[PDB]
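K.L.:
Have a look at the structure that comes next, please.
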Protein chains: 2
Amino acid sequence: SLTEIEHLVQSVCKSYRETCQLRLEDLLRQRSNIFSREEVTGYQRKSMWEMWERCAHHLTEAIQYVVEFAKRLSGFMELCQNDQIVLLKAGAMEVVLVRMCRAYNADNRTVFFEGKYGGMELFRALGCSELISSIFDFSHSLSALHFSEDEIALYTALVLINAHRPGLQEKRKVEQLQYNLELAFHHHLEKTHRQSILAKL
Amino acid sequence: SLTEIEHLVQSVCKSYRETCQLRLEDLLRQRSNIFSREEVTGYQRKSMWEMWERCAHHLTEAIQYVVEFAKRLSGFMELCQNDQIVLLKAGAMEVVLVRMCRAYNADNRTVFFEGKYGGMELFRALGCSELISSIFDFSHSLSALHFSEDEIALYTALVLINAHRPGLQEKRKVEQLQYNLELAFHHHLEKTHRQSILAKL
Ligand SMILES: O=S(=O)(Nc1ccc2c(c1)N(S(=O)(=O)Cc1ccc(C(F)(F)F)cc1)CCC2)c1ccc(F)cc1F
Ligand SMILES: O=S(=O)(Nc1ccc2c(c1)N(S(=O)(=O)Cc1ccc(C(F)(F)F)cc1)CCC2)c1ccc(F)cc1F
């Protein structure tokens, strides 16, 4: 449990990288590529039905990739079908949300969506202004932690692999996986000098 | 195709009745059982996260029952796995919405939700006031058609079994199912003297 834990970090990070939808360098570069008023207006003039379809498609894709990420964690495939589903039900949306913070630009308060960056107003046709502001505020406050890629990988791993979830058959097995991931997270934070973030999550 | 079509109506209606979540008589009776201010306030004070969980659970249940209804239609099981999924993806939410009109009371503008009736304000914590009003307006306008149970059964059947859906392997097979359901719908409307509704949907 020294080279074993160092392989778990390498593994979690690789599983994350190969199941992240977008490469970070493209997300950062594309910050300058902002939707015009004309384009934003095009999205706002879409019917409530059309927009919900579009946005539901993207969410579904995002969740699929989170499933692929979960399957890639050591031990996740060894859980009974009930537990796999429970952990994904309790964890997926939180992982999508943390993953989305990468696509959020706190400087101008925009997100990457369908190839360009735009603000909350993009989603006006959905009729969820309050919900969308709360999603943006979450991203905003999470972006102030300046999470590295490797940190997202390890942290989203711990979000999914949570033994406290209601409905779980094998609490003890999940506890072991969780514990190994906790060791992995805290180890990588020690070597990178980033222990300070533990207090503020 | 006279006793055959009369058996299809009986069949569709029975499949609907055994996959409707709530009996209509209970829905109508429970119209008088309205949430108090105290109870409505309890829902509004729930966090955005808590309410979304609750409402997502109910939606998921509603969709499950719509799946059971689809499987119960003659020919639906005979479609390849791709087509089954396509038709459910394109149709489910529309069926949920039509089914929900039964739980909507146009007289006081309330819906049945978790055991009592309440208005739009129940869902304030979700942050989707615009979306929720559009759902209520849909129910409102649909409730003015005064759809019988048998009519919902046959109409929701035609919503799902639509050959025009993008992504379909066996367009010709779905066309045959659709056509039989169209015959069944129009037949039942003839015998019940309710041809007038065809113009206004
Ligand atoms: O390409 S996206 O679909 N763009 C995007 C970026 C931000 C948002 C939305 C969509 N949407 S959406 O409805 O089309 C899909 C969506 C994404 C995330 C969430 C979240 F609440 F779980 F975070 C909900 C819906 C509205 C909420 C904010 C995307 C999805 C996941 C991700 F990690 C990054 C993304 F850019
Ligand atoms: O017991 S319900 O869950 N109560 C109910 C009645 C009306 C609504 C909601 C919930 N919700 S919800 O978010 O908790 C579940 C939901 C139900 C229907 C739809 C619809 F848009 F597809 F119609 C969306 C969400 C908000 C929209 C209006 C229910 C679900 C389906 C149904 F056909 C009848 C119901 F009463």
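Since chain B takes its numbers from Swiss-Prot, the residues it shows come out as 266-466.
If you're wondering, the header gives X-ray crystallography, 2.6 Å.
Note that Cβ sites are derived from N, Cα and C of the backbone, with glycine treated the same way.
In Swiss-Prot, the entry for mutagenesis B:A327 to F states: Completely abolishes transcriptional activity. The structure shown retains the original residue. Annotation of the mutagenesis experiment B:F378 to Q in Swiss-Prot: Completely abolishes transcriptional activity. A mutagenesis experiment is reported in Swiss-Prot for this position, B:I397 to N, and the note states: Nearly abolishes transcriptional activity.
I'm curious about the neighbourhood of these features; can you describe it?
P.N.:
Under the three-state DSSP scheme, B:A327 (mutagenesis position) falls in the helix class.
Counting only residues at least six positions away in the same chain, the Cβ atoms of B:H323, B:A368, B:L387 sit under 8 Å from the Cβ of B:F378 (mutagenesis position). In this structure, B:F378 (mutagenesis position) is part of a beta strand by DSSP.
Within 10 Å of the C-beta of B:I397 (mutagenesis position) we count 20 further C-beta atoms, all protein chains included.
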K.L.:
10 Å Cβ neighbour count around B:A327 (mutagenesis position)?
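P.N.:
For B:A327 (mutagenesis position), the count of other Cβ atoms within 10 Å is 17.
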